[PDB]
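*Asks:* Before I ask anything, here is the structure I am working with.
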Amino acid sequence: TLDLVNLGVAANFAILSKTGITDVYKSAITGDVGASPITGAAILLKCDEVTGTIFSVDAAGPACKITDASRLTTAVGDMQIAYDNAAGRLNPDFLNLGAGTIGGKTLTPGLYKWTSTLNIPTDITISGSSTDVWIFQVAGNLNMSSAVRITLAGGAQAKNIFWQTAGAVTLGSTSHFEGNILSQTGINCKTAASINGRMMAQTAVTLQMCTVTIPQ
């Protein structure tokens, strides 16, 4: 059975990036947000958008920000370890499933690999027990189209799902995502996209009136 990706301190964040967090007001974030090593000024969230703590490396950032460089250093470090752990898993259960387009699929537990961009143009289901683990390894971009919903079935939980992407993630407007995103690059959410899962970007997270909730 497939081991969890250990996020270490990064587990405490709904959104963690390296070059900031942009926003089209109003978004709804539940969980802590942070960015390092970029200045807190690069977090463009207001205080009324975040239920949780906004962490900054410095004296800049939103009014409510807490300055904690040392915690953000560990979190981003942990996020990179998680990214490398997820990317490094061997012996996939699936390689190039749906030739890189997986709309309408029900995904069962295990390790999936794509040597391409992964596209999700229509609704999918992720189906398994409360303790089953999914790791999706994507060597290109990850695209989910407008209005596309990931459904969890069988007791599958968002905290047991990891999406590792070598390229940028693009969540289409009104889309509903489930799981942790470990992006080597950006995570770009469009108007009124929901994410039940963490957005861990080694560049930036961009929001457009999005809802982000840390998985429970």
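Following Swiss-Prot, chain A shows residues 61-276, kept in their order.
If you check the header, you will see the structure was determined by X-ray crystallography, 2.1 Å.
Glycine is no exception: its Cβ is also placed from the backbone N, Cα and C atoms.
In Swiss-Prot, a mutagenesis experiment is listed as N203 to A or Q, annotated with the note Increased thermal hysteresis (TH) activity compared to wild-type. One mutagenesis experiment catalogued in Swiss-Prot, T211 to Y, is accompanied by this note: No effect on thermal hysteresis (TH) activity. Quoted from Swiss-Prot, the note attached to the mutagenesis of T234 to Y states: No effect on thermal hysteresis (TH) activity. Among the mutagenesis experiments that Swiss-Prot reports, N248 to Y is described with the note: Has 43% thermal hysteresis (TH) activity of that of the wild-type. Quoting Swiss-Prot on the mutagenesis of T251 to Y: Has 11% thermal hysteresis (TH) activity of that of the wild-type. Mutagenesis annotation in Swiss-Prot: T266 to Y, described as Has 33% thermal hysteresis (TH) activity of that of the wild-type; the structure shown retains the original residue.
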*Asks:* Based on Cα coordinates, which of the following mutagenesis positions are within 10 Å of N248 (mutagenesis position): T211, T234, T266?
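*Replies:* Of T211, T234, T266, within range: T266.
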*Asks:* List the mutagenesis positions among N203, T211, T234 whose C-alpha is within 10 Å of the C-alpha of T251 (mutagenesis position), in sequence order, or say none.
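*Replies:* Matched mutagenesis positions: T234, sequence order.
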*Asks:* Would you mind reading off the Cα separation of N203 (mutagenesis position) from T234 (mutagenesis position), to the nearest angstrom?
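*Replies:* Cα-Cα, rounded: 13 Å.
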*Asks:* Residues with Cβ closer than 8 Å to the Cβ of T234 (mutagenesis position), same chain and 6+ apart in sequence?
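*Replies:* Spatial neighbours, sequence-distant, of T234 (mutagenesis position): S206, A207, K250, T251, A252, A253.
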*Asks:* Give the distance between the Cα atoms of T211 (mutagenesis position) and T266 (mutagenesis position), rounded to the nearest whole Å.
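*Replies:* One finds 23 Å between the Cα atoms of these residues.
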